Amino acid sequence: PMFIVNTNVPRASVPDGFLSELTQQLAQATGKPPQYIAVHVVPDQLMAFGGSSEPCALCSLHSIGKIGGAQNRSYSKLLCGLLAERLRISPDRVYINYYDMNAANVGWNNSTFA
Amino acid sequence: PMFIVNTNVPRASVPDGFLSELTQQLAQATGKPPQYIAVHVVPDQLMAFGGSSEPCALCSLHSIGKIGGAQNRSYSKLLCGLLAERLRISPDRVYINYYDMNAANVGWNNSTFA
Amino acid sequence: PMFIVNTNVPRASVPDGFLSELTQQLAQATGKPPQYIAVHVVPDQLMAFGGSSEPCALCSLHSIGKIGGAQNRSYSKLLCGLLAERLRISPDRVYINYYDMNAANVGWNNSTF
């Protein structure tokens, strides 16, 4: 699984622990060992949500499986919770795009998972 | 709808008002209310297009529906026009990837759009 | 084809000529003309892979066709090799997501392909 957050919250407002917390929580949510999980956080972005520049986040979660209607509803609660608590972003100013990746379309360690 | 522009044009060259203009133009183009439109502009990127470091942009437009052959031609005219007029990027140095998202795969405010 | 690499390696560690090299190698690998290849490299990122902040990369390759089981293995070998030799990123700390784009969903030059 990989989770990317792009946000207009400044770099100094991202707690130093936030990548590790996301890693641990996403491992639990996806059922994957934390060694597999990648996280990327991009602050200081030039962005608007509904025409406003108040704090907001555009995110993505890619996984080989563990994506679907019910699972995605659950992830959105988990991840809105974390962005609200740690980055002080209103949950109605967060979008998360979910991608169920085919193992043939994910490269790692000189080869793909297929 | 979500529109993201990555570009090597410098930050100082992005006009004040660009994100609002994109929000308004996309609301008209997609027919979706401006309150739900997200826009993200990332300048100063290390990029090459055709091996050249002249101004270029790599973009994406995600929407739940309103994506298709004829509609994407129209969006590309619109958005290339804006990037040429506002950021001085030649239309032939712009790619825009279009993504028709399943509502179950777009998280927002503790749930999905499904 | 468009290749994007996000990495926590610092900008000073990206060697001169890296974007040219990627352009040239991806043209060979995909069979597309270099004039149409786009490359984007984003260093200094806040990232973790397996909970470690050691050098790592998250990448994507988008192409209209030329994406599939064998081809993607070949790209991963090529690209992980280049990230290891050029940026000193271990291959087991790289993910590359592959996207086979429909031509109707790629805009360019005031239209689509």
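Chain B is numbered as in Swiss-Prot; the shown residues are, in order, 2-115.
Quick check of the header: X-ray crystallography, 1.9 Å.
The backbone N, Cα and C atoms fix where each Cβ goes, and this holds for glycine too.
Record features (Swiss-Prot):
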type: ACT_SITE; residues: B:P2; note: active site, proton acceptor
type: BINDING; residues: B:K33, B:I65, B:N98; note: substrate binding site
type: MUTAGEN; residues: B:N111 to C; note: Causes formation of interchain disulfide bonds with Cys-81 from another subunit
**Item:** All-chain count of other Cβ atoms within 10 Å of B:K33 (substrate binding site)
**Value:** 16
**Message:** So, three-state DSSP: helix, strand or coil for B:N98 (substrate binding site)?
**Reply:** strand
**Message:** Just to be sure I understand the packing, how many Cβ atoms besides its own are within 10 Å of the Cβ of B:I65 (substrate binding site)?
**Reply:** 18
**Listed recorded positions (B:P2, B:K33, B:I65, B:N111) that sit near chain A [CB under 8 A]** = B:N111
**Complete:** Out of the recorded positions B:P2, B:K33, B:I65, B:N111, ones whose Cβ falls under 8 Å of a chain C Cβ are none
**Asked** What is the Cβ neighbour count of B:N98 (substrate binding site) at a 10 Å cut-off, with all protein chains included?
**Response** 18
**Item:** Cα separation, B:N111 (mutagenesis position) to B:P2 (active site, proton acceptor) (Å, whole number)
**Value:** 18
**Fill in**
CB neighbours within 10 A of B:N111 (mutagenesis position), counting all protein chains shown, number 17
**Item:** Number of Cβ atoms other than its own within 10 Å, given for B:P2 (active site, proton acceptor)
**Value:** 25
**Prompt:** Rounded to the nearest angstrom, how far is the Cα of B:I65 (substrate binding site) from the Cα of B:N111 (mutagenesis position)?
**Reply:** 18
